[PDB]
Each structure stands twice: as structure tokens, then as C-alpha cells.
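Just below is one structure, and these are the notes that go with it.
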Amino acid sequence: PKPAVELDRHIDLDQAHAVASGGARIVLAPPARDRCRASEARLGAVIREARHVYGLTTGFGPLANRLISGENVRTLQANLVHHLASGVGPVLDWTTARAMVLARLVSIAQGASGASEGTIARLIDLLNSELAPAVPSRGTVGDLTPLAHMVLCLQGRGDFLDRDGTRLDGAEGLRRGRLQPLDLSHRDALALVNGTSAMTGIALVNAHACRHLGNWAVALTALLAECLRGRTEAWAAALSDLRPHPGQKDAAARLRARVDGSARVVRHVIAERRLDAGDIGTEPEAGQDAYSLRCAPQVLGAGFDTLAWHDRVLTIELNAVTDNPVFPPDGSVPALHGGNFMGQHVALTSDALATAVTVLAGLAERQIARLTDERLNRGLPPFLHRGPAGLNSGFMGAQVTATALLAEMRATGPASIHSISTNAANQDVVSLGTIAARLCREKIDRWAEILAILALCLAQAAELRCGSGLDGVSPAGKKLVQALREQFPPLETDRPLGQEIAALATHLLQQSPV
Amino acid sequence: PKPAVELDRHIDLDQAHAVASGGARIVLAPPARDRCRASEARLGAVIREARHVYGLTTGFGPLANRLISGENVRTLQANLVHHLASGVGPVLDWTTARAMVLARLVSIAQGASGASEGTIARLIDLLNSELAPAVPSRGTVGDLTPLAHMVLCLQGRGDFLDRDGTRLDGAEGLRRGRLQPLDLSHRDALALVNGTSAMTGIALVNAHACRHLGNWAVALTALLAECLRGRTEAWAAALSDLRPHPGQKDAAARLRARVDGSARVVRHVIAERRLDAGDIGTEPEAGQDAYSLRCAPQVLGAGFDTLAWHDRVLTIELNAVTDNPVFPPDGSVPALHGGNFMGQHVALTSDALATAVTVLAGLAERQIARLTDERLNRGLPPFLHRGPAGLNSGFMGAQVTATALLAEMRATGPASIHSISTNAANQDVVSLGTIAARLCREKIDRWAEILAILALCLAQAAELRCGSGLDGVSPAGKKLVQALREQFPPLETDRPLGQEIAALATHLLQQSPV
Amino acid sequence: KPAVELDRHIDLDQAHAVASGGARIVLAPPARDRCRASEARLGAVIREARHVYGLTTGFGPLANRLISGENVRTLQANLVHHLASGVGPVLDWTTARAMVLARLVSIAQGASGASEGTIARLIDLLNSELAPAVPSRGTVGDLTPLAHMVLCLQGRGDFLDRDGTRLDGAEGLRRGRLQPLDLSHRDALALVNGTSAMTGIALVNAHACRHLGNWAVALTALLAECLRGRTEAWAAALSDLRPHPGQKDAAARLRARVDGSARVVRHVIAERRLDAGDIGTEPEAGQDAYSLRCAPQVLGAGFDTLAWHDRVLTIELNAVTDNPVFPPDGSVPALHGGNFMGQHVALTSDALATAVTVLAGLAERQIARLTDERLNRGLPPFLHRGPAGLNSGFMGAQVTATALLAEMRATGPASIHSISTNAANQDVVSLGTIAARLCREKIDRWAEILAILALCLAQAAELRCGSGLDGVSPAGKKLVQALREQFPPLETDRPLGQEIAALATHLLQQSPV
């Protein structure tokens, strides 16, 4: 009975992704419909009164100094969509493109965009369908270009994408999705080509993916402890209280929960032990684990606090009106002209999250490096191989692949610092927020692949250490390994792992270990 | 018919690309065939004598301390390919994958790899067919992973690609291309899974693309001068002689040739003018052009010298034996163990070329920014629009798109500086040359799109300035615009340019303006 | 003191000798004659009132304002004034002098119009023990630093003594026996022009890299003597199979360093014939980890990058990067173009910076391996002496090396950051000066990492072979003994920061010979 998200004023990130991913239908609440009808009328009055407004009585960009007569507005807005459709590059994926449509709709729902009922209906119809507009990913400096392409698609003059990414031409899309062609006769084109919808859509998908990968990062760190006799005192709540960062407190708590019931971890607090004369000397192992285990709360915690900041800012952006111009619902003035379309907030938060993702991917990569090293994995086979050593190398190749993926992630930095004056110097500063969000997404995809490798390594390591029965392994750990084994067989002998790594990565981005 | 490249010892970059792109067939010269048969015999002896050799009687990586009985070599080498096949990500394009196969073949042709006649024939057959192995682009730290995937493909256990990128399953590929399944019964698997073949293949394709884009960069700078009354004295040979960088001298000479016959450029040497009291005052324009024209020889020249270095190093790498172990043709020792597989040379040259490409793309982007700015383009319409201003914005969107593409290029830096110790610390330093070459390729693709936008802008600007008949435009300039107009119509009214930009970019990467 | 006679061409070594004060500089008669001829040409250009940038026009976009001859002195005086907006730490003594030299070499070609007096001022500075105090930041690539240089030479700017101590303008002219710069001939553009700053910085970088490269080779070799490294990986036969010049050179130099050593493994593993009884797991693998086995390939790629950098820099140093320029053949009164665009030094500096970071990474991993008790084949953890635990040896220094490398990696190429400026007239800029400076910082970090590796190796060699260094090559023995003359063995933990810093300063100026 497909769930339904009723949009009034505010929608959270989970609800937004539910709609964007097609897991939920979207309906406009009565008060939203009324606010929008009132705004539609205000746009009508602005046109009727011949108010000096950008896009209604003026050209675009530096050409806004050219005033336009009412009889040429249809042509004015038609060419607006035309000159902006200069995008190139691979199309945004199905979910992301739909997230963009949703972002524009949420802004419009605030009742300050002047969008007609039909226009709103076209956006709602798309979201309730199984399709997404096919829009090029590159072209914007932060999001008129991708939105212009969206408009063309909705008019049947651009391709559509099905859940699998297969492309349909304009006519087929409108047909298969039972959609009506977009009509901009009300001169409300600026309600569709405006704001930060693309970067916001991309970022909300990033937020969802990071939540799941963060759960896997925690789950795998915990399982790693069960495979290497990790010490749980480093994850004690007392330490969190002494350094009260919310993300760290949460990370530690989640780690403790994962290993609850485990007989494979070391829970003894070393300071409890009293030493005598015969103890002085060299012990087989130090009283503390390497940082990839001991400092997991602190590293994961910092990443989680970054994601929390990213989500706070993104939630405001998603539910805001980033349009220009805007028509004040209070009727104070006919319209306001400013720069709420400047996507600097998503640009900076996306860049910050990208750095955090790279840091956490580094943690996972080092956890793989330690687990597969016979000199560091406390008795486990080199590279967790099965069968005769040498004749079999196990995950030796996959371990290097994880390193290669991480190295590539590091080569790309923040997008925000590259602003270049453009548009005849009119846009002398630009956010590049769309690019920032896209670069962050690529890093998230690499992180998923690294975590997938770590997951496959841990499933094997758990069985090598505790037997196929996973004796002593926590209930959470057992459930995770058993769940993986349902689709990924043990590595009893070397075999190509590339397709399995890719398949598992796709899963990690959409579901958590529960 | 079809040109033929006879491989003996040395092959230049153009020949290599000719074979990789399918433009030429390949044949092994008799002397090379004999050197390889001799090497094939040496491998046989080494195996019979049970010599201590990596991959023949030992495990891989840190597992090399595990000696292997001769009776298990077939299994040892089969699992080598298996554990290495952990690659992920989009497959290398048709031409690039074939360039990788060619790179491995050229190394083998030197006669120190021990490859059997059948093995060599399988590589030659692939290169002479219309197919390419479908290999994932990510996974190597620099190139066992991509080569292992290549081996699987050649055995019919992996997909193939046709010229269009459409995939064929293993069986279908061997069938269609009349290829025999790869047989490694001679224990010469290390002849196929070794060296720097992938990064070298990617780099040779990069080299070819840059040659063409460099020609377009020159041709478009020249046409820009014809559209903005550019001063040719800045491109004088006398200036080149004073600062003798080969690349600069070449760039200047090529620019002068492009505008030969033009009546649209300013050829007067300002210093010839004798001033008198009546001349003292403010003139309409300065006596020298802005840097995007005046310093073109110096900027383009520096990029050309970088490409020259890249090509010198790449030519040595392509024709070298990057195998390990190796079997000395002189027979001094049974085999040598070293590290000629370390791709640091291609890593550093690819990173250097990537920077040069970003710099030249910046030049093109600023040329677009100047040409489309009504305050800087000396009388041309804002954004080169046609039709009523305001109602039409011309290339206003495309100009911003060019800026967005450049900003994205700048976000990615050198890959070489991210070495991370891996393989249980055995590979404590890695080149990341494959990643370096791939990142350079992405920048080259962005540069092509920026140049495409500049070309479309210039075709329009030339007609706006000189009329549809291009009165006064140089013969070379006329030919370039006429050729563009054969496929790309004038912008009489605003229209979506995205698909045209993408289409032209594909052309620029493969052909030069002549 | 040796003398470098400048006529037309000077190599990088000669340039550094003069910049560092190791050699005097003299302008050869042919150069003096060419320069006098150019001085005469400038005089004629001025007399004839030819339309020339800086002589009859304003600057930058203001060049459209033509100037009357009677106002040229003010014109050129204000040129220096508006350009002196530099900020930041001053260039070091050697680098500032290298900049002065680069401008002089350009002038020596005879196309700048510089007067005999102006040339003498540059020569005098180079023959003195002083350097102009010029801010390092401000140029987009090198009018700003050169304008500051002019002010200094006129006694209106500070000078630096060899130690970096600053002297005011008046004191500088007095102590260095320098006459104040007089630009009455209207030859100011002969001094404020070209790519002199980035070129001077780059030539100092080139010299430093040659020495650090020699240390990288020497320490890799000593590392092999401390870890029983296998020399077959450095065989000439392998170089011939993959003929990169830098690699062949690196391998040959490595072999030379360990010649006479009894601590390395020279056996070719493939010589060994295996028996059924040998099948199993041996104590060690037949090949070394990459930090030793792939040294020729890694060092070699770095050396080939430096070779390219040096080829390009040699052309730049000996070129005329001035604008405008006065053709010696008299074909035209003057040429106007853009030879001041420092894109060549920008791109080569960025490429070298990447290579330096890669090589520093190699040294850092060599330290990480040598100090790891699980990887150093029997050596004490962190090469400590005295009771373990109570002593940690080089544990702190090892982490410091990692920290230095991580910092190097945070900074990338400077060339990709061009920004349209000067009212869009300078719509593309090279940033070559910044590129060269960022490369210098990386070189300084590399020196520190190598210093740590050197101190670790001196200790490791003594721990492995005894204080007498038994079995160690003559080259290795000489290196360790030289280090021990100033750096005592670590018998008990002690602060190493100042020693690391002191040794790093040495590595940048001298090689292990």
C-alpha cells in the first residue's frame, strides 16, 4: 500500500529520499495547495500591473537592462529554457534527478514562486510515476542548466529514465508515465528554472547514502574487534563523557551495542590489574589496540558530526525558497529581487562531508590492511586465504584494490575554492555547489566499495577465527555474516571478486546491517 | 585496404594509436618472432631446471616465501589471475583497452618475457579484430588487475566491447572476432599479467588526443584574433628567437600560419609609429592585446613543451620491457628479479600533462569569456546572440557551462602524491600511474568540451563580424568555419546547445582543423 | 674567489655559484659591446618618439594614455611606486641574488636597452655580500619583486647580509660599497621586467634538488647495507630493458654506493635450483619490499623530472623575457609581445614539486621500515639503545617525518589557479613565482625527512655492524663517519629537533662525497 508523504511546509531528509527513490507517493496538503493558488494569482497581478520584474519584463543576466513588452513574454521565457540547455556529461541517476524535481517542488510549496496548478501537477505526476527526467550532470555553476533540461523533458522534448537507467524518448516517457506535457502559458517558467534544486537533490541522496555507510562503518569496526580480540574499554561511555562530542558519544555507544554478547572481544580494563616483580619484562602484546580500533569512536565520531552539520544545513535548504525573483505571500511588495539562488551553503557542506568521507574511507582501508596482514592479524592466514598458501592468495588483490580506490578519492579536493568570474563578470562569484555535491557523491561511491571489501574480508576472517559456526561471535555479528553468506559464498579458493565487490557496494548504499 | 604496422623493436606513438584505434593492422616482424621463440625456449628451460623464480616456483607478493612444487604451477598461475580480478568501475573504452593489449605485446616483442607463440598470437588477433576486452578501470595501484581481467576476457570468461562500447559475452566475442581461447599451458601467465600496460595504453591515447586539441587551441586562438582585430606582432618569430623554448616557437609559427591571408587582424608594428605633440592624449584602445591573445605563444608553448616531455618518456616506456621477472636474451643468468613494473614515469608525466591541460583549458575558457562580453568584444552582440536582444541570449548559457567545466577540472590534482603502503607493507610505495593517466584523460575530455564551445562561439562571431561570406577572413579561418557549418547551423535564435557541444567535442578529440 | 665570465650563456651551476657568493661575476667584452649598442638603440627610440610601452605610454590598460617625453621620468618613477605592493617574508639572501642575476643575464643578451650604469649596479650587488630585501608575495608572474629590488638599489629599501640580518637602504649602500641606482636614461623597464624572480627561485631549487637527490641515493644504498638488501634489483641489465635515462643513472649510482659492501646480498636468486625437499615456507621472500627493490624506478622518474625542469630553466635563464624589446638587428624599433609570461617555469616547478613529494614519500617509508622491529630484520625497535621501554630511540623522529610528508601533500600545483585580473587585461596569468616558491617549501621538507633517515641509518649501521662498521662499503663508512663528526650516536633518548634541523641545512648545500 505504497506510503504517502503529505507536503505542506516542511519535509525531512528521510521523507524526501522516500519520495525521490519512489518508495513513497507525494501529495500536496490542502494549505499548501491554497498558498500556491494565492501565489499563482499574485504572479498574475504582477503581470497585469506591468511591474518591473526579472524574467517577466526584462532580459536575463546582464541583458536584464533590456526591458520586454508583455506581448513577447512567451518568447522570452521559451528562449530562457533554450539558451540554458547547454548541459553535457552523463545524466544524473534516476533517484537524484527525481530528488532535484522534488527540491524544486518543495520550494514552490512555500507559496512564493507563482507556479500555476498545472505546473505543480506536472512535478507531482513525475514524482508519483516510475520515471525521472534525463538531465546532463554538468554545466551549472550553482542550478539553471539542469533545470532547463528538466523543463524540456517534461514538455516531451527531452529523454526520460526508468528505474534501471534505460532511456526513453520524450514521447515514450509521457506515454509510459501517463504524464501531461508541461504547459508554461501562465508565464511561470521561472518557477521551474530557479534555485538550488540540483545540488540539493544530489546532497539529499548523499545524506541518505552516508547514513547507511556510517552504519556499516560501525558494524564492520565492531566485527573487526571480534576477529582480532579487540579491547572494548576504549569504547567505554566514560571516555565519551570526558570528551562530549555528540558524534563520538553516538559512535562509541553504537560500537558497544554491536559487540554486546560477544565472547571474542577483550572486556577487561587493564588498569584493574596489579603488577608484581615477576611481571616486569616484554609481554606478547601491548595493553592497547592500534588506532584503527582504539580510536574508532573519535574518527567515526568526527565524521558523524560533519554529517550532522551537513544535514542541518541541507534540511534548511531543502525546505527553503531559493527562487529569484520571489513574490512575498504577505503582499508587502509585488516582488523581491536578491540572490537566494547562490548555493554556497550546499557547496561548503558538501566539500566538508567529502573530506569526512575520505577520512572514514581511509579508516576502513587501514582496517583491511591490518586484518589481511599476517604479521598484524594475530594468527589469521595471510590475506585470509583458504586452501594451500601461495597457491592461494585470498583477498590479496582486493586489499590492493581498496588502497587504489582510496588513493583516487584523495586526488580530488573541495570544489568551492574554484570560483571564476563569468557571465560577462555579472556572476563574479559562483558557488559551484552542484559540482561540490557531485564530487562528494563519487567519494561516497568509493567508500561503499572499500567497505564492501572490508565486509567480505571480515565474513571470511570471522569463519577462520571462530569456525563456520561463528562460536563466541555476538548476535549482531552473526546476523551480519549470515546475511552476507546468503549471497556471497566463502572464499575456499581464489576466484574473481570484482563483480561481488560491486554488487555488495550497491547494497551497502541502500541498506544497513540490521 | 588497411595500413599495416610491422612490429620488431620500436614503434612510435602514431603507429601505436593507429593499431589501437583499428586504423592499421599489426604484424610481428620475423626478427621479433625469432627473439620470442628463443625466449619461449628459455622459459621452458628455467621451468625444467626448477629455478627459483617468482610466479613459477613461488607464491605472489609477500607470499613469495612460499615455494611451490612444479606439479602445481598450472594452479598457481590460474589463481594468480583469479585473485587479481578484483577490479571495479566503468570499463576502459574500446581504443584504450586495445592500447593496453598493444602495450603488453610491445614489451613481449622485445623477447625477454618467455611468452609462447600462441599467447603472442592471441594478442595480435585481438588487435587485428574489431573487438576489445571489457576491463574495469579501477583497482590497480600501478597494472596487474586490469591485465588479469584482460586474460579472463581472452579466455572467453569475460566480456568484449565492439567499437560502439556495446558488450558481448566471452563466447560471442571469440566467435565474432574469430579469436581462439587463450591457453596458458606453457606457464607463461606472467607474460600477460605484468608491467605498466594499462597506464601506458591510457597515456598513448591521451597523447594522441592532446595533439588534436592542441591544433584546435591554436586554430581557435587564430580565429579569435580575426574576430577581435588581434595584433599579429605579438606572434612574431623575432620574439620566439629571444626566448627559444621549442614549444613557444612552434606555437607562434603555427598561429602566424593560421592567420596568413587575413585582412581582419592588425599587422602593424606599433613601434614604427613616430609620435608628435598632436598624438598625446587618450586613444580608444591600448597598443597591445589582452593576454589571452598576446601571450598565446607563451601559454600554448609551455603546454606543448610539457606534452613533448610526456611523449618522450612515454615512447621509452611503450617500447620497454616492464616485466618482472625477466629472462635475459644473452643468457647471462636464468632470470632477473627487480621492479621495472613500477610506473612512476607515466605517473609523473601524466600528472604534469594534466596540469598543462588544465592551464590550456583555462586559456580557452577566458577566450570565450572575452569574446562573449559586450564590454570586451569590440562591438559584437552580447553573448553573440542574433534576433532581438533580451528575447535572445545567444551563447550566454554555453559560456557559463564552459566555466563550470573548467572549475570541475581544477578540483582534481596530481594522483602521484597519494602513495599508500599496501600489500602487507610489501608494496610500501606505489606509483598510482594508472590513476594519474585516467585523471589526465578526464581533463582532456573537459578541455575538448570547452574548445567545442569556443569553436561554436567563433563560427558565430566570424559571421557577425564579417558577414556570412566571411569577408576578410583568412583561408584557414574560412575553411574551419565552413566545415563547422556543414554540421552545426548558425544560431539565428536561441536553441539548446548541449547535444551539439557534446557532438563537436567528440570530433575535436579525433581530428584537427585542416 | 672564482670568476664567472658572462657573455651569452651561463649554466645552472655557474648561476648558483654567483647567487650564493661562491664566485664573482664579470661581464665579458662582447656582452658589454652588445649592451652599449642596445643602450644606443633605446636612445634613438626615445629621440624618434616611437610609440613604445613604458616610454610613451601608461601601463597595463592605461597604455592607451600616451605620454609626452618631458614626463617620462615621472612615468617610470611611478611605475616602480605602484608596483611596490609586495608583502610576506623576504626572499632569502641566495634567492634574492639569483633574481638579480636572472635579470642581468637577460640584459646581457643586448636587447633591453639598459645603460652601462644600470648594468654596473646589478654586477656590484652580485659581487658584494648583500642581497636586496624583497617581499616574496604579490606577483602573478615578476614586476612586484623587481620593483622592490629597484627601490632597494636606490637606497629606498632594505638589504640582507648573508645571515639574513637586515640593513636599511643607506647602510646597505655604504656597507656593500654600492652606488645608488640612477634611471635617468629611461631604462627602468630593463629592470622591472621578465621572469627574474621565479627563475631565480627555480635555479636555487635545481641546485638543492641535485644535492638531495645524491642523499636520496646514498641513503637508499646505506639502507640496503642495514637490511641485507638485494643488489640484483639494481642490475644494469634491468636498466637496459627499460632505458629511462634517470633510472639507468639511479641504478648505476646505487651500485656504486654499495661497491665493496659485504652487508648486501648479491646472489641472483634464479641461479638456485630447487629440490622437492625445499618446498615449504622460507624465512624471507626472494625479493625486497619496494622501498629498496623499486628505488631505481622511483628515484629515476624523479631524476627525469628534474632533468626536464633543468632543460627548460636553462633556456629561460639565458633568454630575454623583457617587453618591450629592442631587436639588435634593427629590423624594427621595438617589439611588443608577451615573453614575460612565466608559464614554462610555472609548469616545470609544479611538476618538480610533485616529484619531490613522491621522493620524500620514498624516504619516509624507508624510515618507517627501518624503525619497525617487525620489518627491520632483527634491529631494535626504533633503533633505540639502552633499556627498551625506558628508551624509545627514534620513535618520535619517525612520526615527525610522517608529519612533514603529510604537510607536503596538502599543497598542490600553483599553475591551475589562474584568475583574470588587472581589469581583465591580464586575463590569464602564470603564477610561476608562486609555483617555484611552493616547490621550494617541499624541497625544504624533503631535506628534513632525509635528515631523519640519515640519523636513523647512522645508528642502524652501528647497531647492525658495530661501531667499526664491519662489512660496510667504503662509501657507507665515509658517510657515517662524516655524520658522526657532528652528530653523536643515540645511546640514550635525547631531543633530536635541533639536530634534524641542522643536518637538513647541510643536505641542501652539500652531497655525500
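Sequence positions for chain B are given in Swiss-Prot numbering; the residues included correspond to 7-148, 152-523, in order.
Just so you know, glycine gets a Cβ as well, placed from its N, Cα and C.
The active site, proton donor/acceptor annotation in Swiss-Prot covers B:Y60, and the record cites similarity to another entry as its basis. Positions annotated as substrate binding site by Swiss-Prot: B:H89, B:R303, B:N432, B:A433, B:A434, B:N435, B:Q436. Swiss-Prot lists B:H89 to F among its mutagenesis entries, and the accompanying note reads: Abolishes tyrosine ammonia-lyase activity. Increases affinity for L-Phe. Increases the low intrinsic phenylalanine ammonia-lyase activity about twentyfold.
Annotated features, which come from Swiss-Prot, shown on the structure.
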residue : record                             : DSSP class
B:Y60   : active site, proton donor/acceptor : coil
B:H89   : mutagenesis position               : helix
B:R303  : substrate binding site             : helix
B:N432  : substrate binding site             : coil
Write down the Cα-Cα distance for B:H89 (mutagenesis position) and B:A433 (substrate binding site), rounded and given in Å.
-> 15
CA pair B:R303 (substrate binding site) / B:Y60 (active site, proton donor/acceptor), Å rounded to integer, equals 58
Which is it, of B:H89, B:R303: the one of these recorded positions whose Cβ has the most other Cβ atoms within 10 Å?
-> B:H89
Name, in order along the sequence, the recorded positions among B:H89, B:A434, B:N435, B:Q436 with a Cβ closer than 8 Å to any chain C Cβ.
-> B:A434, B:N435, B:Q436
What Cα-Cα separation, expressed in whole Å, is found between B:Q436 (substrate binding site) and B:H89 (mutagenesis position)?
-> 17
Going along the chain, which residues six or more apart from B:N435 (substrate binding site) have their CB under 8 A from its CB?
-> B:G67, B:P68
Among the recorded positions B:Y60, B:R303, B:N435, B:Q436, say which ones reach under 8 Å of chain A by Cβ distance, listed as they appear in sequence.
-> B:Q436
Surrounding CB atoms that lie within 10 Å of the CB of B:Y60 (active site, proton donor/acceptor), all protein chains | 20
Site extent for substrate (largest Cα pair distance over B:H89, B:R303, B:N432, B:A433, B:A434, B:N435, B:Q436, Å) = 56
List the Cα distance (Å, whole number) between B:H89 (mutagenesis position) and B:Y60 (active site, proton donor/acceptor).
-> 16
Neighbourhood of B:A434 (substrate binding site) by C-beta distance under 8 A, where only residues 6 or more apart in the same chain count = none
Counting every protein chain present, what is the number of Cβ atoms, excluding its own, within 10 Å of the Cβ of B:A433 (substrate binding site)?
-> 23
Taking only the Cα atoms, work out how far the residue listed as 'active site, proton donor/acceptor' lies from B:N432 (substrate binding site), in Å, as a whole number.
-> 16
Counting across all protein chains shown, how many other Cβ atoms sit within 10 Å of the Cβ of B:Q436 (substrate binding site)?
-> 23
